[PDB]
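Here is the structure we will look at, set down as structure tokens.
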Amino acid sequence: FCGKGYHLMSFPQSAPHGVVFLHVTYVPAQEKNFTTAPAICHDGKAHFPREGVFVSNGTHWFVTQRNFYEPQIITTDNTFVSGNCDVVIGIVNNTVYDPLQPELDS
Amino acid sequence: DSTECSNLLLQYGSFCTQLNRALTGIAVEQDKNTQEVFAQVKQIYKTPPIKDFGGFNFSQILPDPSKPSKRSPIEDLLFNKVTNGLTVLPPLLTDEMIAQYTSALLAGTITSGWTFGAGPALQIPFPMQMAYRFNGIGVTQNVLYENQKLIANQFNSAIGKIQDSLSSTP
Amino acid sequence: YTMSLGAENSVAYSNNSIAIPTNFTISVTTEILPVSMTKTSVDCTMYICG
Ligand SMILES: *[C@@H]1O[C@H](CO)[C@@H](O[C@@H]2O[C@H](CO)[C@@H](O)[C@H](O)[C@H]2NC(C)=O)[C@H](O)[C@H]1NC(C)=O
Ligand SMILES: *[C@@H]1O[C@H](CO)[C@@H](O[C@@H]2O[C@H](CO)[C@@H](O)[C@H](O)[C@H]2NC(C)=O)[C@H](O)[C@H]1NC(C)=O
Ligand SMILES: *[C@@H]1O[C@H](CO)[C@@H](O[C@@H]2O[C@H](CO)[C@@H](O)[C@H](O)[C@H]2NC(C)=O)[C@H](O)[C@H]1NC(C)=O
Ligand SMILES: *[C@@H]1O[C@H](CO)[C@@H](O[C@@H]2O[C@H](CO)[C@@H](O)[C@H](O)[C@H]2NC(C)=O)[C@H](O)[C@H]1NC(C)=O
Ligand SMILES: *[C@@H]1O[C@H](CO)[C@@H](O[C@@H]2O[C@H](CO)[C@@H](O)[C@H](O)[C@H]2NC(C)=O)[C@H](O)[C@H]1NC(C)=O
Ligand SMILES: *[C@@H]1O[C@H](CO)[C@@H](O)[C@H](O)[C@H]1NC(C)=O
């Protein structure tokens, strides 16, 4: 409706008997392949991303936002737990880091 | 072919030019309408040869290789169910090319979700895409993943009911 | 010739692979929409008869 791509903002310009809209949009570029999974199996529990998606660069699993590649460590702060690992088709095994663990470790 | 009639008709001026111009404008407007509706992608996307979409069946909407027209069963049913100086101009886009445009749109929305509409087509598994759509309407991803077989069965049943309803309603 | 609808593109679909963008382009596009016409008035009596 407001240009090709993900619309950010627009500018109106007057024209003789008309209007010209300059649509400023965000276009994704330089995409890269990653190996993905619906959920992460850890401690007999299924972990799902709160807002992102699980990706793998070949050896390590990360969670990233869907529209830009920004890999982050899969923790309990960016994932939520629902059910065990027996129901979700395609769940993979990976560790889930806990930020609270070094606090009581020290 | 009457010369006297044309000589008398010339007394009325450029009425004929106005009518021809209006009809020409309508005729080009129809082609513009078809371009606006169907030609929204500049890439002709194709489905993978293996139709492994996590239980989701799209055979009733994807083009049939057995048919020479390369139409879907639903599109084939739709085409079957629709039946002195005058000329009929052919449309600029033929039916097979319009079907090809719809096939490209279907392949893009199945293999890439909404990414192809906003830029380059980014591949994503179809259950994950469905989970994204579930999150769009405010339902968590887990609900989709846990009940994936049920959701796929419901979708296939609904698509079959659509074909039956179109074939059974005049 | 018979027209080509678009450049051919086969998306590499598989059940466990995703494509994630690593960059972006800020794209500005133009959309021209007519708003008004020339306001014309015709004196019917003067036009037909003067
Ligand atoms: C996937 O990304 C991870 C994280 O960047 C890579 O792990 C790093 O690899 C470098 C290269 O040897 C090491 O120096 C770092 O210490 C590693 N980081 C961690 C946290 O282990 C991993 O190698 C990448 N995999 C591929 C196939 O590129
Ligand atoms: C992921 O981890 C789970 C749990 O450790 C694995 O499930 C085990 O699989 C072995 C061999 O198939 C069985 O003997 C165990 O009883 C299973 N445990 C449970 C709790 O189900 C699973 O196979 C692992 N998957 C991968 C790909 O490594
Ligand atoms: C997807 O749905 C189609 C249509 O319902 C299935 O095709 C049917 O397959 C059965 C068994 O092979 C046949 O007896 C039917 O006659 C087929 N129907 C039609 C319309 O051809 C198809 O098997 C389903 N699954 C896949 C993976 O394509
Ligand atoms: C992601 O991987 C797929 C498959 O390896 C790549 O698709 C191939 O691209 C090459 C180059 O255009 C083609 O010759 C192959 O035929 C493609 N294979 C398939 C199955 O489509 C794809 O290009 C990769 N994407 C990125 C960004 O590297
Ligand atoms: C993302 O794309 C931008 C282009 O918009 C890249 O910026 C270019 O980087 C090259 C190499 O450093 C420069 O020669 C160009 O002049 C840059 N262009 C502009 C407009 O600044 C940017 O480096 C890319 N980033 C990544 C991570 O790929
Ligand atoms: C993808 O399909 C392969 C078979 O080709 C299967 O082994 C694998 O488990 C599937 N992965 C997912 C996530 O469905």
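Sequence positions for chain B are given in Swiss-Prot numbering; the residues included correspond to 745-827, 856-942, in order.
Going by what the header records, the deposited coordinates were determined by electron microscopy, 2.6 Å.
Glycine is no exception: its Cβ is also placed from the backbone N, Cα and C atoms.
Record features, source Swiss-Prot:
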type	residues	note
VARIANT	B:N764 to K	In strain: Omicron/BA.1, Omicron/BA.2, Omicron/BA.2.12.1, Omicron/BA.2.75, Omicron/BA.4, Omicron/BA.5, Omicron/BQ.1.1, Omicron/XBB.1.5, Omicron/EG.5.1
VARIANT	B:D796 to H	In strain: B.1.1.318
VARIANT	B:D796 to Y	In strain: 19B/501Y, Omicron/BA.1, Omicron/BA.2, Omicron/BA.2.12.1, Omicron/BA.2.75, Omicron/BA.4, Omicron/BA.5, Omicron/BQ.1.1, Omicron/XBB.1.5, Omicron/EG.5.1
VARIANT	B:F888 to L	In strain: Eta/B.1.525
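Features as recorded by Swiss-Prot, highlighted on the structure.
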residue: B:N764; record: variant position; DSSP class: helix
residue: B:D796; record: variant position; DSSP class: coil
residue: B:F888; record: variant position; DSSP class: coil
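Burial estimate for the variant positions (B:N764, B:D796, B:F888): highest at B:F888, by number of other CB atoms within 10 Å. Cα of B:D796 (variant position) to Cα of B:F888 (variant position): a distance of 20 Å.
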